[PDB]
Amino acid sequence: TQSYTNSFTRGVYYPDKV
Amino acid sequence: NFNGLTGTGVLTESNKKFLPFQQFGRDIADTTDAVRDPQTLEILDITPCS
């Protein structure tokens, strides 16, 4: 069910249009 | 002026790979070096005037 993996590189996006 | 971004220079039509979410381009020195046409998709490099 609800396990817990770490967020390796998960968690970055693009805050720009540059 | 294209989409509120004013300036002065010479356009030279580059083939810079702008992605769909990219409308402006800034160089290593945080200086504008390329832009997209708000109407068409041509990528024009803003080169400096004489």
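In order, the residues displayed for chain B correspond to 542-591 in Swiss-Prot numbering, which applies throughout.
The backbone N, Cα and C atoms fix where each Cβ goes, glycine too.
When Cβ atoms from all protein chains are considered, those within 10 Å of B:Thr547 (variant position) total 6, not counting its own. DSSP gives B:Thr547 (variant position) a coil state; it is part of no helix or strand. Variant annotation in Swiss-Prot: B:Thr547 to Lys, described as In strain: Omicron/BA.1; the structure shown retains the original residue.
Under the heading of natural variants, Swiss-Prot lists B:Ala570 to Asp and annotates it as follows: In strain: Alpha/B.1.1.7. On its own chain, B:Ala570 (variant position) has no residue at least 6 apart in sequence with a Cβ closer than 8 Å to its own Cβ.
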